[PDB]
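Asks: My questions will all concern the structure given below.
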Amino acid sequence: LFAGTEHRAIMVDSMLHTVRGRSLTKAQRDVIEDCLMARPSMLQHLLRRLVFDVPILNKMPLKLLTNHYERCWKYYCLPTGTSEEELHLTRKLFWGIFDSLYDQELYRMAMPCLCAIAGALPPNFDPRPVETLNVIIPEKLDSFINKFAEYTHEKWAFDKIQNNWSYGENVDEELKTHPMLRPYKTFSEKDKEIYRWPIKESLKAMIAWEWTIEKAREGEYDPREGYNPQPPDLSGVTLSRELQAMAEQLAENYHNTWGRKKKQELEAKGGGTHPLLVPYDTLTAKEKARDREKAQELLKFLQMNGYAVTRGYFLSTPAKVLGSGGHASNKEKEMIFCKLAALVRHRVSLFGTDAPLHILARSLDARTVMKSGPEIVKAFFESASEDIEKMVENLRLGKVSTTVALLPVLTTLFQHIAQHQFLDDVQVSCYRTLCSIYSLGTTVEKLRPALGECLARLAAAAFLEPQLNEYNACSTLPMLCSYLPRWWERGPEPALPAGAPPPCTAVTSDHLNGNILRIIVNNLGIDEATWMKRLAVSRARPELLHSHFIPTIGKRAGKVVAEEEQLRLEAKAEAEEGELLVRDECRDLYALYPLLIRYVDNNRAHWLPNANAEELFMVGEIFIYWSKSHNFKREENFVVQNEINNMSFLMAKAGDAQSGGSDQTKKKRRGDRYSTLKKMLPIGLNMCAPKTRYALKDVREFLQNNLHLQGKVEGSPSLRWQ
Amino acid sequence: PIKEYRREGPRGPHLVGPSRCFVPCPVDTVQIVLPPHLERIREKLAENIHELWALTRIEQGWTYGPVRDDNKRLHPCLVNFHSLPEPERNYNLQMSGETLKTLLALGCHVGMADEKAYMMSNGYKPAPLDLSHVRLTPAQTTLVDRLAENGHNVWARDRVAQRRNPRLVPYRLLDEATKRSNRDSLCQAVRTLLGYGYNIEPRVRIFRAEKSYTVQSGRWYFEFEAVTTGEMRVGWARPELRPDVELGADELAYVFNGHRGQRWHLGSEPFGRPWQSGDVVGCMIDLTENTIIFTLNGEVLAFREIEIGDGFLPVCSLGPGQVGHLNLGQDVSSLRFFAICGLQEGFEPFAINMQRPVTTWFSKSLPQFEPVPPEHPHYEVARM
């Protein structure tokens, strides 16, 4: 996998060379397609070096390669939902891109998919070493530097004792002896500085960065010839992540102090370059370890001597707090360039809802603040519709998990009273407030009571939009006084008034949580009202959604009328079926009636009483044949084409299943053992491949019931085309 | 009958297993600190706690006097909290300091979020404030129960020098009626802290129908009643499956999970509903139309476009404590699940085929020797 990482870093280097134009762009498309084609984790290690390259991305060509790599990080986002922290750094780079301000906005959309990757996380180089020699170390540390440099002698000697090295006047790598292997006390202080120099330069680097270094806590394989160190266990000292960062940045200092000199080391010579002359973030931890072990072990010995050591997923929630600051920055834009970047961030805001504890309420407060920056616009412009999409996401922000925000709802409710004098975009917020209420349906109160003042403005009064919001806003002795009057509204069975009153039935359905039987009668009355109203426009389709809620509110005796209505829909269909046959020597209106029957299937879902239907052995089987007769019209043809018209403005088998039981009660159990009349009924289905003539080949109790299964077999033939 | 994998029931043999199986060992709380600025809150909370304790005694008819006898309702501690020396006072002081130390142990942010702020009795009827006015957060209540657990386990730790008292058991295992006292004092300390405005923020059985009975043709359907909700997982799976792997974690299995509804076919895939206990799973494998339809008491909800690699087998799997009634044919044993969506679709119960009860197999927890196959996670052997 490492070889793949090397080739990927090499192709990335080629893209950096591209950062011959169009051809190299084809090479960038090559690295893009290669990234898309792919272990995925090692690919994410090459994408980690490419994440350092992403840090280098923010140039437009590099932005494009970073965009395709971002799409690869979208495929990674799919695959994934350590390096995640680097992805957080990439999110910080995305915010930096927000600070950087056409195609770049699309690149920001790719950074929004990258933000989704951050949500999954929530689930030539130019070294610049700081000057060291100019800085002056306090001299109190010298007793420490003595012990740590002597320790350096202890380690450099102990490593030699691992190969049994010893003191010897002549240099020889093969003699297992070396002149330098003599006790540290024998060394002159100047010779001690040979060991102290990296140490003192390191501490000078710590002081140039003003990292704390102050006194505090207390601080203290066979034997071989020559000096015999048994070095203190510095490695067992445990650095914290802060101290790990400090050691990592001292290792970065060794990567820079030697890194700056290594450049000049090959500049004056006229020589080439060195592999370590690469950005530190690009480095693998192991290459970092060569200096890190020198860096950590220094901090571990500082901790061993007790010196204070400071620079002197959950972050994604903190990133939401940064978004709240951007929400405050949006408020600065609301006072009216920079707002357009916020408009670009609105797309990321849509992604933020797809991304999804008590701290999140502060983000919900920012979502409330977002409403404050949006409300001014309510009283290019499609961004407000995107904000309206964000307003749909604002419900998701409440679904994700102060008091002034509740007061703001009372203000928008007051705007409805202004509408009574006679705009619609402000009402769209009420649809979002309904979505906020639908989110609240899953789960101060006087502010909710302020909406009742709007409800008084709602009942007093294109208006279906505001009326639909009331259906969700409904989620009570006060309500009870008018609730009985709602039954009087059912006695009305003026078509326009039905659109608002239907929401009121849904309101009682929300209040249904015995007493429901009265509401069921209100629902059966709505069934008795819609049964006539649907025999006559598009407003009934809006009721069909409320009819689904009415189905949730749901009565077998009511079906006797619904069957007659379905038969009336069928008896009318017999003419509509004839309407096409009449033209043989239009039906588009029937598709609207089919939509009324689509609600009936939702009513059938309330009857799915289908469990009770097995115990019936009733007249439903004949009613199912009416739907089966409608199915014959569906595959005669033109009615199916008519449904496509209804589809432009935008099952039967469950009924068929009960029809199969006609072959039977106790006799149906015998049919299981027949592997009773269900077997003979199957023989009739063979005759359906080719009316009464088939029955004669076998009776009112049989030949009639067989006709249902035969017509169902014709519907099965209609299903055979699939 | 010990551990078990089955037990008889009125509807039939319910499946069980593998069941689940100590001495108290409370965590130290004394080492935790409750520093000076909060020590004043320790004194105030100790005062209000001692007062509420005095009410708890006086409500029982306790009255102050030199005697400590219980039946006489006389007790020295009914005197003023200031009057009590830090021993007699420590009973409501040290318990409070340990309470806050345990709150620090819980990782609570119990700082000074807010400033601190009736029947006659015999020589001592102090009043504090209306502590119950503020609703507790449910997390704070669970933490209070943790306080009762830690304090009571510590009381057992102190009583360990004195086979064993019934009260000398871990808080998790003792009867809930015993809880209704330590939980009460925990509610007292909680209403005290919240009243002062202090925030507090903190081995799987598999059942397989017999391989001889494996389906490979036609449409099929079995059922699984469930006595108890939990980590159920019922579905169809290929015979050549290895039990050691968790069920549903591989391509060989096609099962619907109990809770959450996350049916599996190699990895997670959420769908359906978390059914309540007693609901029937009723799996419906379908060949030709290679799919596996699922239900919940006749309520249709799955896996689609599979293939018959060597047929399929009726498979179930239980959780550690979960229990359910696997069902396989017998029309008399058929109920709501088959009378509705069953015959109408023509799917067949197994006892339509069979007379003998269907034997199965299950994976014993017992390790046993088994020769190493050349294919495996490559623990390769090499004779030489």
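Numbering, chain B: per Swiss-Prot, residues 825-845, 851-946, 959-1003, 1016-1055, 1071-1169, 1178-1260 in sequence.
Header lists the method as electron microscopy, 4.0 Å.
Cβ atoms are placed via backbone N, Cα and C, with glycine included.
Quick paste of what Swiss-Prot says about this protein:
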- B:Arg1044 to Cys: Decreases protein stability (MUTAGEN)
- B:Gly1050 to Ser: Decreases protein stability (MUTAGEN)
- B:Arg1076 to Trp: Decreases protein stability (MUTAGEN)
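Tell me about the setting of these features in this model.
Replies: Reduced to three states, the DSSP call for B:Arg1044 (mutagenesis position) is helix.
Neighbours of B:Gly1050 (mutagenesis position), defined as other CB atoms within 10 A of its CB across all chains, total 13.
Note: B:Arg1076 (mutagenesis position) has non-local neighbours B:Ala1105, B:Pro1107, B:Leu1109, B:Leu1189, B:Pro1190, B:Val1191, B:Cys1192, B:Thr1236, B:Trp1237, B:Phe1238, i.e. same-chain residues 6+ apart with C-beta under 8 A of its own C-beta. Secondary structure at B:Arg1076 (mutagenesis position), taken from DSSP and collapsed to helix, strand or coil, is strand.
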Asks: Can you give me the Cα-Cα distance between B:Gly1050 (mutagenesis position) and B:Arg1044 (mutagenesis position) in Å, rounded to a whole number?
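Replies: Roughly 9 Å, rounded to the nearest whole number.
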Asks: Relative to the Cβ position of B:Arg1044 (mutagenesis position), how many further Cβ atoms are located within 10 Å?
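Replies: Around B:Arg1044 (mutagenesis position), other Cβ atoms within 10 Å: 20.
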